[PDB]
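Trainee: Shown below is the structure under consideration.
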Protein chains: 2
Amino acid sequence: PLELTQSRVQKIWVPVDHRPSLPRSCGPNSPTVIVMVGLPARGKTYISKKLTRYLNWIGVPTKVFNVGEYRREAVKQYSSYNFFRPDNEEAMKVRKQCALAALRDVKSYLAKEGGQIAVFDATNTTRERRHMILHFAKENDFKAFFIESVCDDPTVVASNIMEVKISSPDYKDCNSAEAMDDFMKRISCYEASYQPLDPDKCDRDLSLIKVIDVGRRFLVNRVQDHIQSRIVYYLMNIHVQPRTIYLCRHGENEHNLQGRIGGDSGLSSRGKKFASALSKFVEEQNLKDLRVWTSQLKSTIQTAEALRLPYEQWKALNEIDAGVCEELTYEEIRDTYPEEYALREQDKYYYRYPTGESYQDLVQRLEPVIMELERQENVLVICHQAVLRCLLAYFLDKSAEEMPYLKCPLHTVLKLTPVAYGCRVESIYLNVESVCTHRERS
Amino acid sequence: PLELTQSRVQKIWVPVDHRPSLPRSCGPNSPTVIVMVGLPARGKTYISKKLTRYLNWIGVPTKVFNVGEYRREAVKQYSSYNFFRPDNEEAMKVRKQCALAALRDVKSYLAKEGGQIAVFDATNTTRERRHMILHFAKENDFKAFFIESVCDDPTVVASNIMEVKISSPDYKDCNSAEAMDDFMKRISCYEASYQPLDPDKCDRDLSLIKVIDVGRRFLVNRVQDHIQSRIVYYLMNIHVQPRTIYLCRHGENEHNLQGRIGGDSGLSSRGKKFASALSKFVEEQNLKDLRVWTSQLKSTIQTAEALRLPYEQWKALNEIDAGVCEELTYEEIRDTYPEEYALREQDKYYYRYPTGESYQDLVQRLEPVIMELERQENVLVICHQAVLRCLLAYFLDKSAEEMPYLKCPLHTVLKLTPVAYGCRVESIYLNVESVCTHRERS
Ligand SMILES: O=c1[nH]cnc2c1c(-c1ccc(Br)cc1)cn2-c1ccccc1
Ligand SMILES: O=c1[nH]cnc2c1c(-c1ccc(Br)cc1)cn2-c1ccccc1
Ligand SMILES: O=P(O)(O)OC[C@H]1O[C@](O)(CO)[C@@H](O)[C@@H]1O
Ligand SMILES: O=P(O)(O)OC[C@H]1O[C@](O)(CO)[C@@H](O)[C@@H]1O
């Protein structure tokens, strides 16, 4: 009794499955519909996209269903705010059809495509629309969680229109002034029928978060589960303040020169040159304040030492653990462990080294790093190749499949600037030679 | 340049400190005063104690300053609610003196004792008292974070009085009915001057959390930093619903028989007998629903397999990593690594195994396990000796120094029942022999 086998890729102990003559599969917890609530230019799409990026990265399949994109597909060219008028009988029918078509795709995503979270990105400003979404959720056995963004600051509204609305495909033939004016009129079309969430009386039984004044204040009502609690925590940690994230690896180490993986080797002569070059680079950036984070491995600490700035060591930033393959070259891995080598090449994200880690394990370890990176402003993270690929996949919205192959060369700073609905990435090579540790797929 | 040395105990790379002829120390971020707000029997002491237990366990030095305890010290015997009357000039002076004496001890704790968080556990129901606490915080460069508990449910109030108030040292000479009646009158003394937190107008600039109806709803205003954000997340995950936490180790394994540490060995014949005994025990508990958690190591999975219940594997529950000492006996550790053996014996909590972990690393890894244990109801955790000691230290409020020496024998279930201001612990030995893996300090 109690016979188990270790799965070759992930190294998970599973019951020995001696399937009977006729093997039967029991093909395939409740999915969630996240309902965005609020007037236009309230950062609903910003929240939708960012939350989806985070949820997918942590391993929760998430997709955004933006009703405006269904509208741009149904209606060829956008002319003006007149399309959004409450007295526009025809466009009101079209807009309802678009919302229903998005919900149809929500049902298909959650019940038939293995999706766990569907973010329904629309105004959903009326109780009637929200009652209809709730009916849709109850009949399909989906959970409903509401995220309302409330902001009456005209500076914030104008900034949102200028940053991401005027550049919308709707305003292609318009200049900045025309687009801004049309969008203000477009917002006014929604103001009369807007019924904010009322957790006090009407929406008392709804699971919701009210994000007030760009995350200055929050009203949290009836958090049912783990995922809603995580979302709430995330929303409370993110901000829209201007800042820069610099990501780089430690300067070239002795193991890099020998083509050895893992270990805790020190900087090579070139690595020490990069460390000095990094200090000059950091100085030239002229940042008011800068937080410096390293791993607990020698090579990242030695690199930070050259900066003459306070730094914090995170064990979570330590390179992927190669288990039995630690301190070995890739040639020695292929010759001593050929089965292990081939398994990794075939499934680089999920593959776990014996007594070691997978890129999947890295994500779990790096979750607190990401949450702290969100809270902070100017940060420099001095880490390792696999750790850097994971962090970069989060910021650049790269899939689990792409993640183990992202290019993160030595002696190169990745400058991340948050703009619109993501990150602008600039690469800065600090003109110090090193070996190449990048290996493409086969 | 960039010369580092690895600290012998914690294995941290530090700059080689060639102190000059006259070595100088720069002896020794801003501390926080957590201000409890609310009427009596609102669970302020419950929140204070639980939050302090969690903060200390994660490594943030925290202490509770309960004004009522300063009062019990200043005033010999408690007679009645008449002491709390607003017209009681003398007792009002005494109560103010007690609050000021507690604040004096708050200043000494945060500025002179290396404390990071002081939980000021009092009613602090008036704006005047809170303005005075804010003045105290501003003048001492301490941050202020308010936690208000609002509940007008008479069932909840009566339950709190029955569970922990009637048993208070104040009601020693009273019977349950007298104590309940006196306490209701005592609450009424505070109702007239009670000014709840107003984040809308008056308390707009204050950093606060309003816990409404025993955590059903929350009002969160101006979360300034990491620690406040963590507190908010914690408060949103905990609950007062009745439940049981069962903690045990995997059944005896092959490494246990050989006296070997770490590894991924399978259950011995006795271990398999425990697994069957555990199933019978679980069945006899007759729990409506039960979540079963294991590590990713074979021995805990084989134990769970015997239960015929769904289970979830957590990599965070994997035994402490012994690095280079993995799969070795303690005798082989003492003979091959005598310096390492002695270092661990001297500092068992902070000691890190080479390329391995410390009990301190375990706490960081187990933080998400604790947060999920808080969210859940009936849970059975099948884990390992060091992991179990860490979890138990959290539930039993044991220090970092005590933690590596907590007794967690094999084939023994630790039944945890949340009651009053902590956990009731029952031990259930399942009558299956095993080796002893406990080692006392030297
Ligand atoms: O509350 C808003 N109102 C208007 N605009 C907004 C927001 C937020 C926002 C909302 C909640 C949280 Br938690 C964090 C950010 C982001 N944005 C935004 C910023 C830049 C570009 C595009 C949109
Ligand atoms: O809000 C309350 N009002 C009255 N009593 C209460 C509470 C809470 C409480 C409050 C906030 C959160 Br988040 C979790 C629990 C706990 N207690 C309590 C329960 C058992 C014994 C002693 C006290
Ligand atoms: O996933 P890959 O391509 O092996 O990259 C991660 C490896 O690269 C290194 O950073 C050095 O090449 C090793 O420390 C680590 O094992
Ligand atoms: O901290 P201690 O007393 O060495 O206990 C933890 C050790 O005990 C074991 O659980 C077995 O005795 C090992 O797996 C682990 O290294």
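All residue numbers given for chain A refer to Swiss-Prot; the residues shown span 2-29, 33-446 in order.
If you're wondering, the header gives X-ray crystallography, 3.0 Å.
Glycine is treated like the rest: Cβ placed from N, Cα and C.
Below, the features straight out of Swiss-Prot:
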- A:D125: active site (ACT_SITE)
- A:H254: active site, tele-phosphohistidine intermediate (ACT_SITE)
- A:42-50, A:164-169, A:345-348, A:389-393, A:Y425: ATP binding site (BINDING)
- A:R75, A:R99, A:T127, A:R133, A:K169, A:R190, A:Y194: beta-D-fructose 6-phosphate binding site (BINDING)
- A:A45 to G: 20-fold decrease in Km for ATP and 3-fold decrease in Km for fructose-6 phsphate (MUTAGEN)
- A:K169 to R, A or N: Loss of activity (MUTAGEN)
Trainee: Please find which two of A:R75, A:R99, A:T127, A:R133, A:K169, A:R190, A:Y194 have the most distant C-alpha atoms, given that the record lists them as binding beta-D-fructose 6-phosphate, and give only that distance in angstrom, rounded to a whole number.
Mentor: 24
Trainee: So the entry has no coordinates for 3 residues flanked by A:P29 and A:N33. How far apart are their C-alpha atoms in Å?
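Mentor: Per the coordinates, A:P29 lies 12 Å from A:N33, Cα to Cα.
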Trainee: CB neighbours of A:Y425 (ATP binding site) within 10 A?
Mentor: 14
Trainee: Quick one: among the recorded positions A:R46, A:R99, A:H254, which has the most Cβ atoms sitting within 10 Å of its own Cβ?
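Mentor: Per the Cβ count, the most surrounded site is A:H254.
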Trainee: When you measure from each Cβ to the nearest atom of ligand 3, which of the recorded positions A:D125, A:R190, A:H254, A:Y425 fall under 6 angstroms?
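Mentor: What lies within reach of ligand 3, judged by Cβ under 6 Å, is none of the recorded positions.
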Trainee: Which one is it: of the recorded positions A:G42, A:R46, A:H254, A:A346, A:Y425, whose Cα lies the shortest distance from the Cα of A:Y194 (beta-D-fructose 6-phosphate binding site)?
Mentor: A:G42
Trainee: Please list residues from the chain of A:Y50 (ATP binding site) whose Cβ is under 8 angstroms from its Cβ, counting only those at least six apart in sequence.
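Mentor: Looking at Cβ-Cβ distances below 8 Å from A:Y50 (ATP binding site), excluding near sequence neighbours, one finds A:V168, A:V244, A:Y425.
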Trainee: Across all the protein chains here, work out how many other Cβ atoms are within 10 Å of the Cβ of A:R133 (beta-D-fructose 6-phosphate binding site).
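Mentor: Around the Cβ of A:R133 (beta-D-fructose 6-phosphate binding site), 18 other Cβ atoms lie within 10 Å.
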Trainee: A:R190 (beta-D-fructose 6-phosphate binding site): which of the recorded positions A:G42, A:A45, A:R46, A:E167 is the nearest Cα neighbour?
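Mentor: Going through A:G42, A:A45, A:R46, A:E167 one by one, the closest to A:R190 (beta-D-fructose 6-phosphate binding site) is A:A45.
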Trainee: Might you list, by sequence position, any residue in that chain lying six or more from A:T127 (beta-D-fructose 6-phosphate binding site) with a Cβ less than 8 Å away from its Cβ?
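Mentor: In sequence order, A:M40, A:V41, A:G42, A:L43, A:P44, A:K48, A:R133, A:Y194 meet the Cβ cut-off.
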Trainee: Name the one residue among A:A45, A:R75, A:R99, A:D125 whose Cα is closest in three-dimensional space to that of A:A346 (ATP binding site); these are the recorded positions.
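Mentor: Out of the listed candidates, the nearest Cα belongs to A:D125.
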Trainee: Nearest to A:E167 (ATP binding site) by Cα, among A:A45, A:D125, A:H254 (recorded positions)?
Mentor: A:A45
Trainee: Just to verify: the residue among A:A45, A:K169, A:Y194, A:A390 with the fewest other Cβ atoms within 10 Å, which of the recorded positions is it?
Mentor: A:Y194
Trainee: What is the total of other Cβ atoms whose distance to the Cβ of A:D125 (active site) is within 10 Å?
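Mentor: Taking all protein chains shown, A:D125 (active site) has 23 Cβ neighbours within 10 Å.
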Trainee: What does the structure give for the C-alpha distance between A:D125 (active site) and A:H254 (active site, tele-phosphohistidine intermediate)? Integer Å is fine.
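Mentor: That comes out at 41 Å between the alpha carbons.
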